[PDB]
Each structure stands twice: as structure tokens, then as C-alpha cells.
Amino acid sequence: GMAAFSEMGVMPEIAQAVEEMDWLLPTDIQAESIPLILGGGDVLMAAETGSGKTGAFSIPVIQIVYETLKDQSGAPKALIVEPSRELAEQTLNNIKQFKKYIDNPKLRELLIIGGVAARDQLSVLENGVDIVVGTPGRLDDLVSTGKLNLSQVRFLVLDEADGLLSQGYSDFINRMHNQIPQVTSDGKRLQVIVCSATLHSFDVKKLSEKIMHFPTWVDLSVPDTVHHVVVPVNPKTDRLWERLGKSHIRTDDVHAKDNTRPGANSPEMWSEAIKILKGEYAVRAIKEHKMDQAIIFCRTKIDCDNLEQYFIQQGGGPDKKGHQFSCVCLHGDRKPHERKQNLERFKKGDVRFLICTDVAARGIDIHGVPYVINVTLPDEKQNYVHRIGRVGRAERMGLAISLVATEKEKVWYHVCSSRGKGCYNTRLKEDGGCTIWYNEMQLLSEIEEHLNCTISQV
Ligand SMILES: Nc1ncnc2c1ncn2[C@@H]1O[C@H](COP(=O)(O)OP(=O)(O)O)[C@@H](O)[C@H]1O
Ligand SMILES: [Mg+2]
Ligand SMILES: [Zn+2]
């Protein structure tokens, strides 16, 4: 009953009104969202229609508008944008009801829609209004004629933001945010709410980036404090690898006995081209982003070792404290004491990069890193999340970069008793060997399928 909203820090007089409209318990989205919204932080709610988003903000807006009048006009304190006459009215009928048992003082609400005379709406405006619900058109109309004051708005809400963007109102939203001051007279910071029926939507992500301040995402996972992007590594459309000869990364020598010279026109050639390009692409990314810090995930112990040596060739290594390509490695063939020291040197900010394998990273605990680079994608799709999980403090968006080949790459598996040490059997697992044909595009597809979405490409 009304207990279920009171518990979350809702004013009892509001909670009572909510029980009386047959909202007896909160939706999962309301259960999570309201505490956050009362907390004053910016909140992006992403969940299907009918999950209770609109209600999640209808309830606590009244509280927040009330606690700002109790502390201090005629300028509205909260503006809610809806893409519908329909949705504006239901959203207004909610605010009407939940404000029922609030006196000392009462709260003045106003609809703002096409059809109803401005003279009705402007009588209401000149007088004293606290809470505005309306549609982009008249809201744009009535603000850009000097009618509707937004100076003291501390609670902005873009409901059905997906629809609002696809209805072409991005320009509007961005104007409204520029106009509303970022700090209130109270000294407090503008609270922005974004509701979406769609998740993973790029347009809503770009909107969260542009008009929200370190928002909390809410869904009924990808820690969306995280940008992540695929750089395809296509040795057919990038022919850089032909024009180096032997000024490149030391590859894994799976193709030592193979002809990988141009003209070979074999899968073995395209595979060695990839192994060469991943080198160049790793260096370029680090240069372009000017990365202060990153974790770098290689598939194997010697993949790590070979990248450390190439980083050395770039003025870096474990002996160049602070340099752009300063780094340490963390894997099996590293004595366990060297690991502990290598790891503290990374936490100290001695070296910029921590090069490690999935298996070594089980051992590590570390988060809040601004960059991860996946040189190669993980065998198990589950590990993409674990890997990406290590980027992005709440006060700094991280970035995962994944270098994904567009052809199959022959790599080492190793079935031999030696567990790698001294084996060079280039033949396939199938034919008694310690190599397989990796298919990184397929892994990506299984990964994108697991996250039930699409990852941006560059
Ligand atoms: N706690 C609740 N208990 C019962 N019904 C609720 C509750 N919250 C919302 N509803 C109702 O469920 C429907 C969906 O609510 P709404 O907030 O509009 O969802 P959304 O904005 O996610 O589409 C509405 O008819 C609303 O009145
Ligand atoms: Mg709604
Ligand atoms: Zn082997």
C-alpha cells in the first residue's frame, strides 16, 4: 500500500494519493528510479511501454517542486515534455492526483498543447505556475515569443525521447537545455530525466551525452557508463601491411614456414596481414586518443610479450615511467612475484598500459579505467562483458576499442603435453597440430547477439 512508496522516501501525503489511484506497489522501474530521482542525480529510464516510467517521475516531481517552494516567483520549477496531446493529458492527470494532499503551499500545474487558446494558457502563465506539461510545438512557440519563463526550472524531463528525436525535436531539446541555467539560485544543479521505450538507441545515447550530467541508467548487462567500438581490421581494404616489409610488430610466427609475401593470395597471407595491422592499429589508437591509462587484452602470453616489445620500439616499455607507450605484462610465463609488482606499478600510474590475458585478469581486480583495447576478441562471449566491465568511473565515461579482423586468422591453440614450451607444430588441431582457424567476425556476432544489439564501427 502507501507504505511501499513512503519506504522509498516519498512524502506520505503523496504516497496516500498514489494508493488512492490504485497504484498499490511500485513497478520494478519505479522501485529503482524514484530513490535516484529523489537523490537529485540525472536519470535515464530505458524500458518497454507500460513498465511505469512516466509514473516514476510523476510521483517524485511533486515532492521536489514542493521542497523548493518550502525553502524559498511565478516561474515554473519543473518542465515535462511529451510527444502527444494524449501523453501530455495522462501525464497531467497523474500530477493533478498525486499533488491532491499537499497544502502550505498548494502547487499550480498547467497543460500547454495545440488546440486550446493561448489566452487560456497565458492567463494561467502571467499569474503563477510551478509545474508545466506540454508538447514541443507550443512549448517552442510560447518560449520563443518571450511568454514561457525557464530561468528557475530545476527539473527537466524529456518523456518518450526516442519518439521526440525521431519526431525531429532534437534542435528544440538542445535550445531548452542551453536556456535553462545549469545551476539554480539554491546553488543546486539542474536535474534532467530522459525516458525511452528503446534501449541501446544511438540517438538517445548522444542526447544523454549532450544534455545529462553522469546520468544513472535504469533497465528492467552493458554498464552504459561505457562507450565501446569495433575497428574492423580488413587487410583487403587497408594495404598498409604490404608497405612496411619488416618495420612491423613481431607476429606469433604461426606463418614462419608460410609464404605471406604479397602475391601469395592465400588465407595464410591474409592472416599474417591481420597480425601485422593489429600492431599498427594498436599504436595509432593509443596515439589518437592520447590514452593516460588502459588495460590491453591479448589472446596469448606471447601476444602480450610481442606487443610490449613493439611498445618498446615506440619509446615505451616497462622502463620508460610515464611515456605514451609505458607498459607492463601480466600472464602465466611471468613469475608470480613480478606480476604483483607489475600490477602495483600500473595502479601507481608508473606505466600507462597493463597488457594481460583473460586468464591473468581473473586474478586482477581493477575498475574505473578510461580505456580498454581488445587486440583479439575472447573465445567465450561472456568475457567481453567482464573485459568492458573494467572501464568507466561514474565521473568519466570509459571506452573499449576492439580490433576485429574481417578474415579468418590462423592462431596457436596447443594440445601438446609441453603446454606451449618448445612446440611449433603449425598443423591444425584436426590434423594433429597446435593451431586453429579463428573467426573473429563470428565471435563479434555471438557477442552482439548476447547483448541483443549492435556495436558502433570505425
Ligand atoms: N505502481 C503502479 N501500480 C499500478 N498501475 C500502475 C502503476 N504505475 C503505473 N501504473 C499504470 O500502468 C500504466 C503504465 O504506466 P506509465 O507510467 O504510463 O508507464 P510507461 O511510462 O512506462 O509507459 C498506466 O496506465 C499507469 O497508470
Ligand atoms: Mg509514458
Ligand atoms: Zn603445441
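We number each residue from 1, going along the chain as drawn.
Every residue, even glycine, has its Cβ placed from backbone N, Cα and C.
Taken residue by residue with DSSP, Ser51 (ATP binding site) is part of neither helix nor strand, so it is coil. For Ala47, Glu48, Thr49, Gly50, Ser51, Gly52, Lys53, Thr54, the entry in Swiss-Prot reads ATP binding site, with the evidence type a curator's inference.
Counting only same-chain residues at least 6 apart in sequence, those with a Cβ under 8 Å from the Cβ of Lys53 (mutagenesis position) are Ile29, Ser33, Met45, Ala47, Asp159, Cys195. Here the residue is the original one, while Swiss-Prot reports the published mutagenesis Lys53 to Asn (Swiss-Prot position 52) with the comment Abolishes ability to promote guanylylation of RTCB.
Quoted from Swiss-Prot, the note on mutagenesis experiment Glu160 to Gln (Swiss-Prot position 371) is: Abolishes ability to promote guanylylation of RTCB. Within its own chain, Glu160 (mutagenesis position) has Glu82, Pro83, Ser84, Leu87, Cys195, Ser196, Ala197 as residues 6 or more apart in sequence whose C-beta sits under 8 angstroms from its own. A coil conformation is recorded for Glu160 (mutagenesis position) in the three-state DSSP classification, outside any helix or strand.
For the mutagenesis result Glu160 to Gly (Swiss-Prot position 371), the note given in Swiss-Prot is Inhibits the transcriptional activity of RELA and attenuates NF-kappa-B-mediated gene expression.
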Ask   = Which residues, same chain and not among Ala47, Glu48, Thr49, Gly50, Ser51, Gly52, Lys53, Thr54, have a CB within 8 angstroms of the centroid of the CB atoms at the recorded ATP site?
value = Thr27, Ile29, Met45, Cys195, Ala197
Request  = Please list residues from the chain of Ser51 (ATP binding site) whose Cβ is under 8 angstroms from its Cβ, counting only those at least six apart in sequence.
outcome  = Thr27, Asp28, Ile29, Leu220
Note = Quick note, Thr54 (ATP binding site): same-chain residues at least 6 apart with CB under 8 Å of its CB -> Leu87, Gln90, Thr91, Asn94, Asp159, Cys195
Key: Which same-chain residues, if any, lie at least 6 apart from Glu48 (ATP binding site) yet have Cβ under 8 Å of it   = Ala197, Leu220
Note = Counting across all protein chains, other CB atoms within 10 angstroms of the CB of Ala47 (ATP binding site) number 22
Task = Let me know the whole-Å distance spanning the Cα atoms of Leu220 and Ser221; 4 residues are not modelled in that stretch.
result = 11
